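Asker: One structure follows; several queries about it will come next.
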Amino acid sequence: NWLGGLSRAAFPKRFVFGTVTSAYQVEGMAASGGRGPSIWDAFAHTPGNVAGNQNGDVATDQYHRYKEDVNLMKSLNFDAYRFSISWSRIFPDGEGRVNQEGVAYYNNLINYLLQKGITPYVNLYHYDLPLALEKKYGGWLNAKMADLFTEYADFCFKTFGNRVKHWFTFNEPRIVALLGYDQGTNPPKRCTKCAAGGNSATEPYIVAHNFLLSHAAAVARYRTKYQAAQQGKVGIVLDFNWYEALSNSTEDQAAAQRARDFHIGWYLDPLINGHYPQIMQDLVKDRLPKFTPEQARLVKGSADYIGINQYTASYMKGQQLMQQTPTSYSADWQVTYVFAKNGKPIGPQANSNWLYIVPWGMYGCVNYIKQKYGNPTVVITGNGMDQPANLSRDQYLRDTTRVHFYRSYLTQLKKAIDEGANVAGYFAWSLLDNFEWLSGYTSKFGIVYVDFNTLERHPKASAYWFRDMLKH
Ligand SMILES: OC[C@H]1O[C@@H](O[C@H]2[C@H](O)[C@@H](O)[C@H](O[C@H]3[C@H](O)[C@@H](O)[C@H](O[C@H]4[C@H](O)[C@@H](O)[C@H](O)O[C@@H]4CO)O[C@@H]3CO)O[C@@H]2CO)[C@H](O)[C@@H](O)[C@@H]1O
Ligand SMILES: OC[C@H]1O[C@@H](O[C@H]2[C@H](O)[C@@H](O)[C@H](O[C@H]3[C@H](O)[C@@H](O)[C@H](O[C@H]4[C@H](O)[C@@H](O)[C@H](O)O[C@@H]4CO)O[C@@H]3CO)O[C@@H]2CO)[C@H](O)[C@@H](O)[C@@H]1O
Ligand SMILES: [Zn+2]
């Protein structure tokens, strides 16, 4: 059976199925409707930064077409929709004046979702820091971000929280730290060798610390001011790809564990246990900021659920841990990536070079969180794969590899849940082909095809797969 035995009956009662987008990747109207620029607007408008010098000015134009898109997700039998609010659409300068037209958009979207029986899961932040805050404060390098983000979050809670009961603060802070401050390939393009300045050995850690403190501050505000009346929940979205020891050697097993700790433990040990992973403390030393006892107590337990974006897996090979001059967050792990074992690749690649199709990584990640962190409530907040550029419409629609991807990965998730993992929901990245950051429109992650000339939507085979799988 093309469903491979999957259906709602194969998952827990009340298990939530949804699709996901982010504001800059789908909304369009980037410089309209009162929206102020984000760091991604400036970045994308700079020649050479994005494939084909493309940007999110129009994207999928969900801003105008959101009722079409909500109708479509309802027709595909989804229960929920994860989307983000653009900070600079609400506060064009990141602070101060409210853009009422932007508020009205999200009200209209939220209300239509609810009208159609689709639960809104709302991210406050998805890489799109208001440009004014980058320039004025230095963005996530500045501890003042906790105050600035908390005030923004407060507004969103007050304005939308009578209707929105499922929030996330951040999306993949590890990726902001890594690409924005270690490698310097994403905004603000900081790194040791970078024109904008930076230090790949220190700044990723400062940035991660400020994300954790800002998350904790925003949640403290929710709990003290809004929770009694609104009775919702606030979590965070973290990326986690699996690491598997290349062999059963002590060294390789240690390397895979170090990778897990530097990847997910960086955020989860603070959120669950109130401290950074021991290995990071041991290796990063004075470059890793230290939580005060008060801050640690604020961060610990501050996520009502853990959003995990899960895509892929890698083999890890070890080495003797050495004393080394610090160079970068990436180099701090002291591991070696390997994508074959016993002469066989870990899996075939999707369009994105980093995305190896490895369904057992889903089981790996979910089981690991279950066993290591006391089985916290987890929501899979993003999982999917991409097709390349330049295919015909019909080639996009016949997305047999993506159908296989979802069947296999969801089978592996089901395996983990059946073994007792506390997973509450699953969200497919993405509802729509969209603006895929540095790849621009050359990477197609949607279950729904978007023609970027006409903006027409066409469900792909994988959309119909979900429709069949999710029928009530
Ligand atoms: O319909 C609009 C649109 O759909 C697009 O997607 C198609 C797929 O291309 C097509 O393969 C798929 O066919 C499914 C069918 O819907 C299921 O009912 C059926 O499930 C069987 C299963 O195979 C058996 O083993 C099991 O025992 O019983 C069930 C149910 O009887 O499986 C087939 C695949 O083998 O349907 C999708 C949606 O219609 C098309 O590409 C496009 O042309 C259409 O315009
Ligand atoms: O992309 C689709 C969708 O998903 C969400 O975020 C994605 C990012 O878009 C993507 O850039 C990021 O890719 C990571 C990848 O996970 C790592 O496996 C890879 O690791 C590197 C390592 O950094 C190097 O030091 C080493 O030498 O090589 C390895 C293997 O290549 O690093 C890349 C960064 O380029 O993955 C995220 C999820 O995992 C977003 O939520 C959404 O907005 C995106 O559209
Ligand atoms: Zn339009």
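By Swiss-Prot numbering, chain A shows 33-504, in order.
Backbone N, Cα and C define each Cβ position, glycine as well.
Among the features that Swiss-Prot reports, active site, proton donor is placed at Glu204. In Swiss-Prot, a published mutagenesis experiment is listed as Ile207 to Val, annotated Increases KM for substrate about 5-fold. Increases kcat/Km values 9 to 24-fold depending on the substrate. For the mutagenesis of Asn218 to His, Swiss-Prot gives this note: Decreases KM for substrate about 2-fold. The structure shown keeps the original residue. Quoted from Swiss-Prot, the note attached to the mutagenesis of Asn273 to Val states: Increases KM for substrate about 5-fold. Listed in Swiss-Prot as a mutagenesis experiment, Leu470 to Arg is described as follows: No effect on KM.
I would like each feature placed in context: is it buried or exposed, what are its neighbours, and how far apart are things?
Answerer: The Cβ neighbour count for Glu204 (active site, proton donor), using a 10 Å radius over every protein chain in view, is 22.
Cβ neighbours of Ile207 (mutagenesis position) (same chain, under 8 Å, six or more residues apart in sequence): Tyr159, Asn218, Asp271.
Around the Cβ of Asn218 (mutagenesis position), the number of neighbouring Cβ atoms within 10 Å comes to 21.
With a 10 A radius on its CB, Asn273 (mutagenesis position) counts 21 other CB atoms from all the protein chains.
Shown in sequence order, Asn81, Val82, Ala83, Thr217, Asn218 are the residues of the chain, 6+ apart in sequence, with a C-beta less than 8 angstroms from the C-beta of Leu470 (mutagenesis position).
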Asker: Looking only at C-alpha atoms, tell me how far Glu204 (active site, proton donor) is from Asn273 (mutagenesis position), rounded to the nearest Å.
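Answerer: Cα-Cα, rounded: 12 Å.
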Asker: Which of these recorded positions (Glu204, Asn218, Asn273, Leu470) have a C-beta closer than 6 Å to some atom of ligand 2?
Answerer: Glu204, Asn273
